[PDB]
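S.K.: Below is one structure. I have some questions about it.
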Amino acid sequence: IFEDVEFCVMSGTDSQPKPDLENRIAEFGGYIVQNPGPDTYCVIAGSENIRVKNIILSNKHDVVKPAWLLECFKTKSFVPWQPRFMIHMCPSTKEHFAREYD
Amino acid sequence: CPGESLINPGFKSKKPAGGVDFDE
Amino acid sequence: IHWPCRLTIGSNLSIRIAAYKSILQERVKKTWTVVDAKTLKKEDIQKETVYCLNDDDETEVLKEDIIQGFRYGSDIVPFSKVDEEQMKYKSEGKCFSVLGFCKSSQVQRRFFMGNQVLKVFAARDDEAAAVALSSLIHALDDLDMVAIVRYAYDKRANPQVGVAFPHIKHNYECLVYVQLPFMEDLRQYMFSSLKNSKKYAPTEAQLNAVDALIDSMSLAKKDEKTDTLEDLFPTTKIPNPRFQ
DNA sequence: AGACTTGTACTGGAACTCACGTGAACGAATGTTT
DNA sequence: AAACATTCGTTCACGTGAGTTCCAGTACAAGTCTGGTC
């Protein structure tokens, strides 16, 4: 389902600690990069810790709550993004959402 | 020995920095 | 090159000043250029650096695929350059502020740090600034005091805490600024005493002989016991033998 | 005979310090344009 | 004639190679220990 997509998870929920989540995503063939980079497609952070704050202040890549990931495991399909999961949106993709959202 | 730090033995305990305190 | 700034005592008093580098270590202006042995041409050699992983296969990692980090005990915490700049300590550059005034006896020479000495004069073509600086220098000299001050060259320069003391001469008078240590820059080493040591106590004959040695090897001569001393071996006027 | 303990020196590596080289920013002077 | 842009010597910061001191680890000599036999 996930194929050669770069994900950098930096935070995990109490029910799902970071390493566990990492393993889970690896099970679906996602490329784990411990730090975000130019090719990173979305950084994941359940808890907005200092790292995540820094990331969002860099306004480079969008932060996504783990919520989305769990749903991808509850339907066995890749679900399009909605503004119910994100925290911060990078300057470009923000435009992409704006046309269809407030 | 008096004044020895309780964290690193063999080193003098450093008094906390007080900056500038004008005298009376 | 002159460094213009403002000596500020509080938020209401400001004196325009210019600082110059008086004493610093001098290095060669021209560096050695590596040239190919045969053709003797610079453009025939290119230096570059590469990064490879620690795995057995010795994978190749590009310069865009690495980050900066630090060591925290037994672990390693990533800390990117952009994050460091965001979290970096930010200060207002070009500051010459008088933190306080303290007796000269409390500032020892052995604590001087840095690699420079600054000479501070009044602003060029400024009578009021010159008068204010002269008043401050004369007051400090009369009271036997020095000024603990904060110095920053520019925005991207680490702030420093230093001591400025007067220097009055028949021709000109100016402030002399030298850096001072921080709390982290002091080393607390304990050394055994020599006076109280029983096995390292010299005898009377040894002390007399050492006194004779010191007397014979004097490098300063009194001018017929009339006015002052005179230097036999002035080391300040000797050119550096390295350049020669 | 064999195997474990103590010691012994020696080798190499970690850490600290300095010197040398590279990169970037900048104030003043000068030249060009309006 | 005045304002703005470019350039150059200067300054600071950061990075890399070589020398010095202190300490962990290794190969081997010798001391010590032990078992079996006639």
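Residues 180-203, in that order, are what chain B shows, numbered as in Swiss-Prot.
This entry, so its header tells us, was determined using electron microscopy, 3.3 Å.
Each Cβ is built from the backbone N, Cα and C atoms, and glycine gets one as well.
Heads up, here are the entries from Swiss-Prot:
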MUTAGEN   B:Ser184 to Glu  Abolished interaction with XRCC5/Ku80 and XRCC6/Ku70
MUTAGEN   B:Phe201 to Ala  Abolishes the association with the non-homologous end joining complex and localization to double-strand break sites. Abolished interaction with XRCC6/Ku70
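I'm curious about the neighbourhood of these features; can you describe it?
M.R.: Cβ environment of B:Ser184 (mutagenesis position): B:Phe190, B:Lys191, B:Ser192, B:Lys193 lie under 8 Å away, each six or more residues apart in the same chain.
In the three-state DSSP scheme, B:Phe201 (mutagenesis position) is classed as coil.
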S.K.: So how many other Cβ atoms are close to B:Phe201 (mutagenesis position), meaning within 10 Å of its Cβ?
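M.R.: Here the count is 6.
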